[PDB]
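J.: Supplied in structure tokens, the structure appears directly below.
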Amino acid sequence: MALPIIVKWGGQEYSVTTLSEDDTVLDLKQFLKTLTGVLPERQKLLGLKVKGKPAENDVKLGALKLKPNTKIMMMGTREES
């Protein structure tokens, strides 16, 4: 099945529901980041790595073996528009 993930941008939390292990981390982040999060162009991932793994982007949701509640931090600024 799909693996949900929570993303916190600033002082709030947003649960992701649509991405699956069949996809990749970049597909989930770039997806939520487009909803309320901030693009990577300006912001950078804090804990891009987990469990010693790089979890850069080419990694699959189920490949990182991260929890569903796993929160994602994003440091940066929203687009200039």
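This deposition comes from solution NMR.
Note that Cβ sites are derived from N, Cα and C of the backbone, with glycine treated the same way.
Pulled from Swiss-Prot, these are the listed features:
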- 3-81: domain 'Ubiquitin-like' (DOMAIN)
- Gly10 to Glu: No effect on proteasome binding or nuclear localization (MUTAGEN)
- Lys44 to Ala: Aberrant diffuse pan-cellular localization and loss of binding to PSMD2 (MUTAGEN)
- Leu46 to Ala: No effect on proteasome binding or nuclear localization (MUTAGEN)
- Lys49 to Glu: Loss of binding to PSMD2 and PSMC2, and loss of inhibitory effect on proteasome activity; when associated with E-51 (MUTAGEN)
- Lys51 to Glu: Loss of binding to PSMD2 and PSMC2, and loss of inhibitory effect on proteasome activity; when associated with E-49 (MUTAGEN)
J.: What three-state class does DSSP give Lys49 (mutagenesis position)?
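T.: In three-state terms, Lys49 (mutagenesis position) counts as coil.
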J.: How many other Cβ atoms sit within 10 Å of the Cβ of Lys51 (mutagenesis position)?
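T.: 8, counting other Cβ atoms within 10 Å of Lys51 (mutagenesis position).
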J.: List the helix, strand and coil residue totals of the domain 'Ubiquitin-like' (3-81) as derived from DSSP.
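T.: For that range the per-state counts are 15 helix, 16 strand, 48 coil.
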J.: By a simple count, how many Cβ atoms lie within 10 Å of the Cβ of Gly10 (mutagenesis position), its own Cβ left out?
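T.: Cβ-Cβ neighbours of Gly10 (mutagenesis position) within 10 Å number 10.
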J.: Does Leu46 (mutagenesis position) have same-chain partners at least 6 apart in sequence with Cβ under 8 Å from its own Cβ, and which are they?
T.: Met73, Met74, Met75
J.: Rank aside, I only need the closest one: which of the mutagenesis positions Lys44, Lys49, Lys51 has its C-alpha nearest to that of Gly10 (mutagenesis position)?
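T.: Nearest candidate: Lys44.
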